[PDB]
Amino acid sequence: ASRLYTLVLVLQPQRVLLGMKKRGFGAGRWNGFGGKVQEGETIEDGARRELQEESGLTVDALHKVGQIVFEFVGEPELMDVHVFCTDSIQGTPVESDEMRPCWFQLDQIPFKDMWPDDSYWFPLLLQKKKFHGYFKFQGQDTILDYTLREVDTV
Ligand SMILES: Nc1nc2nccc(-c3ccncc3F)c2[nH]1
C-alpha cells in the first residue's frame, strides 16, 4: 500500500532552489518541487512535469538521487518519494498562489523551516551521494524511527 511521488531539487554548485508551499499538504515548509505521479506517466516524466507546474522551470535531464518511503502512523498509504536532482534549468522561478521560490546558499539551507527528515538526507544530496530512506512520522513534526542508507543504484 504505497503511492508514488516525485521530488526535484535544482542543485547548483553553490546554491539550491527551494519553494515555500502556501497551502495544502506540507504548507509552510521549504521544499523541492514534486507531487503525485499520474496514470500512464513514467516517474521521471512526472518529476519533470511537477517541476514545471510548481516552479515554472524546464529541466534538461534529471538524475536519480534517492528514494524515501514515508509512513504516517494511522494513515494506510505509504508515500514512496522518488528524489531527483538537476543543475541545468531554463526559465526564471515563478512565484504563484501555490509556491514562493527562493535560492539558498548551501550553508544557509533553512532546515528549521523544512520537514525534519530533510536534515538527515539533504546533506547526502549535497555531497552527491545516493540513498534509500524510510521515515516513520507521528503527525508532521515527530520522527518515531527511521532508516537511511547510501546506495550505488537508486
Ligand atoms: N522534502 C520532504 N520531506 C518530507 N518529509 C515527509 C513528507 C514529505 C512529503 C511532502 C509532500 N508530499 C509528499 C511527501 F511525502 C516530505 N518532503
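Heads up, chain A uses Swiss-Prot numbers, so what you see runs 3-156.
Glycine too: its Cβ is placed from the backbone N, Cα and C atoms.
According to Swiss-Prot, the O(6)-methyl-dGMP binding site annotation covers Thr8, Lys23, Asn33, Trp117, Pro118, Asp119, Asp120. Counting every protein chain shown, the Cβ of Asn33 (O(6)-methyl-dGMP binding site) has 19 other Cβ atoms within 10 Å.
DSSP assigns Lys23 (O(6)-methyl-dGMP binding site) to a strand in the three-state reduction. All protein chains shown were included, and the count of other CB atoms within 10 Å of the CB of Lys23 (O(6)-methyl-dGMP binding site) stands at 18. According to Swiss-Prot, the 8-oxo-dGMP binding site annotation covers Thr8, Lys23, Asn33, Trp117, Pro118, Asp119, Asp120.
Annotated 8-oxo-ATP binding site per Swiss-Prot: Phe27, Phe35, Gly36, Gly37, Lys38, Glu52, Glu56, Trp117, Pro118, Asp119, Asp120, in sequence order. Look at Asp119 (mutagenesis position): DSSP puts it in coil. Sequence-distant contacts of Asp119 (mutagenesis position), defined by Cβ-Cβ distance under 8 angstroms and a gap of at least six in the same chain, are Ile70, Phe72, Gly135, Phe137, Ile145, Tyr148.
Summarising the annotation, Swiss-Prot assigns domain 'Nudix hydrolase' to 3-132 and lists sequence analysis as the type of evidence.
For the mutagenesis experiment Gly36 to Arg, the note given by Swiss-Prot reads: Reduces activity by 97%. Summarising the environment of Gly36 (mutagenesis position), the number of other Cβ atoms within 10 Å of its Cβ, over all protein chains shown, is 24.
Using a 10 Å Cβ-Cβ cutoff, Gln40 (mutagenesis position) registers 12 neighbours. Quoted from Swiss-Prot, the note on the mutagenesis of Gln40 to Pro is: Reduces activity by 97%.
One entry in Swiss-Prot concerns the mutagenesis experiment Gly42 to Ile. Its note says: Reduces activity by 60%. Mapped onto three states, the DSSP output places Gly42 (mutagenesis position) in coil. Counting only same-chain residues six or more apart in sequence, none has a Cβ lying under 8 angstroms from the Cβ of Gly42 (mutagenesis position).
Here the residue is the original one, while Swiss-Prot reports the published mutagenesis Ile45 to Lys with the comment Loss of activity. Using a 10 Å radius centred on the Cβ of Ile45 (mutagenesis position) and all shown protein chains, the other Cβ atoms total 17.
According to Swiss-Prot, the mutagenesis experiment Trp117 to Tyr carries the annotation: Enhances 2-oxo-dATPase activity and greatly reduces 8-oxo-dGTPase activity. Under a cutoff of 8 A between CB atoms, and with a sequence separation of 6+ in the same chain, the neighbours of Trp117 (mutagenesis position) are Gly28, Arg31, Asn33, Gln142.
Among the mutagenesis entries in Swiss-Prot is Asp119 to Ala or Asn, noted as: Loss of 2-oxo-dATPase activity, reduces 8-oxo-dGTPase activity.
With a 10 A radius on its CB, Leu150 (mutagenesis position) counts 15 other CB atoms from all the protein chains. Experimental mutagenesis at this site is recorded by Swiss-Prot as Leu150 to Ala, annotated: Reduces 2-oxo-dATPase and 8-oxo-dGTPase activities and increases thermolability.
In Swiss-Prot, the entry for mutagenesis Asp154 to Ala states: Enhances 2-oxo-dATPase and 8-oxo-dGTPase activities and increases thermolability. The structure shown retains the original residue. Secondary structure at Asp154 (mutagenesis position), taken from DSSP and collapsed to helix, strand or coil, is coil.
Among the mutagenesis results in Swiss-Prot, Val156 to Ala has the note: Slightly reduces 2-oxo-dATPase and 8-oxo-dGTPase activities and increases thermolability. The residue drawn here is the original one.
Of all Cβ atoms in the protein chains displayed, 8 besides its own lie within 10 Å of the Cβ of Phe27 (8-oxo-ATP binding site).
When the recorded positions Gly36, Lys38, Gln40, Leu150 are screened for a Cα within 10 A of the Cα of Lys23 (O(6)-methyl-dGMP binding site), none qualifies. Closeness to ligand 1 is met by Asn33, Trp117, these being the recorded positions among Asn33, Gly42, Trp117, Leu150 whose Cβ falls under 6 Å from the molecule.
Cβ neighbours of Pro118 (O(6)-methyl-dGMP binding site) (same chain, under 8 Å, six or more residues apart in sequence): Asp143, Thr144, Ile145.
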